[PDB]
Each structure stands twice: as C-alpha cells, then as structure tokens.
Amino acid sequence: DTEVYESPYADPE
Amino acid sequence: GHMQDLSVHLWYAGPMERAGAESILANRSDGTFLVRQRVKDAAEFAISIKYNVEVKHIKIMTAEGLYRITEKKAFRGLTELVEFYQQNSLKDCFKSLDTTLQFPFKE
C-alpha cells in the first residue's frame with residue numbers, strides 16, 4: 001500500500 | 001495533439017511510478033511537482049509534489065471527465081487541474097499541506 005497513493009486526501013471520514 | 005497534450009509540459013511524467021515520481025522531486029527542491037498516468041480504478045493520473053523534503057503522491061479522479069487531486073476540486077484535464085493547484089493552496093485541497101504546485105520535474 002505505502003508504495004502507492006494510499007488516498008492521502010480526498011474523501012476520508 | 002496540440003490540445004490538452006501533457007507530454008509538452010515538464011510536470012507530466014505519465015508512465016511513472018511513485019518511487020520514480022519522487023525520485024526526481026525528492027532530488028529536486030521543495031515545491032517540485034509532477035503527474036503520472038496509471039492507477040487501478042478510483043483514479044486516472046497521479047499527482048506528486050515535493051513539499052517538506054518529501055514527495056506527496058495522489059491518485060487523480062476523472063469525475064464526469066474532470067481531473068481532481070482531492071476529488072473535491074477538479075478541472076477540465078490534467079494541465080488545467082495541475083496548472084491551478086499551483087495557485088490553489090494544497091492545504092485547502094489536500095490536508096496537512098501548506099503549498100501548491102510550485103515547480104515541475106522536467107524543468
């Protein structure tokens with residue numbers, strides 16, 4: 001996971 | 001083809017990987033950013049910015065054909081989407097960010 005764009009920011013929570 | 005061509009930019013890496021994307025950005029100064037083309041589903045291209053001696057990578061979405069890094073703020077395509085976040089403080093689109101698409105990677 002950590003190797004790819006672990007969806008940092010977008011629609012979290 | 002003389003339209004939304006991305007290979008004509010310096011922040012477009014397209015067929016690039018995360019570690020690869022940051023390879024240049026990490027080596028480059030802070031504010032350095034780039035965009036790659038690849039994913040799995042919930043996205044199309046991926047944006048990578050060098051901010052804080054680190055490169056932040058995000059999977060762009062293709063909402064109704066619009067490109068968005070945070071999916072909250074999109075644009076016509078990549079250029080429009082990347083050539084805007086350079087002004088739009090990432091801290092508003094991203095999260096613990098406090099910058100913008102400062103510089104490309106091909107520069």
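The first residue you see is number 1, and the count goes up from there.
Any Cβ shown, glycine's included, is placed from N, Cα and C.
Summarising the annotation, Swiss-Prot assigns domain 'SH2' to B:11-105 and lists sequence analysis as the type of evidence.
In the three-state DSSP scheme, B:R36 (mutagenesis position) is classed as strand. For B:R36 (mutagenesis position), the number of other Cβ atoms no farther than 10 Å from its own Cβ, over all displayed protein chains, is 23. According to Swiss-Prot, the mutagenesis experiment B:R36 to L (Swiss-Prot position 696) carries the annotation: Loss of interaction with SYK.
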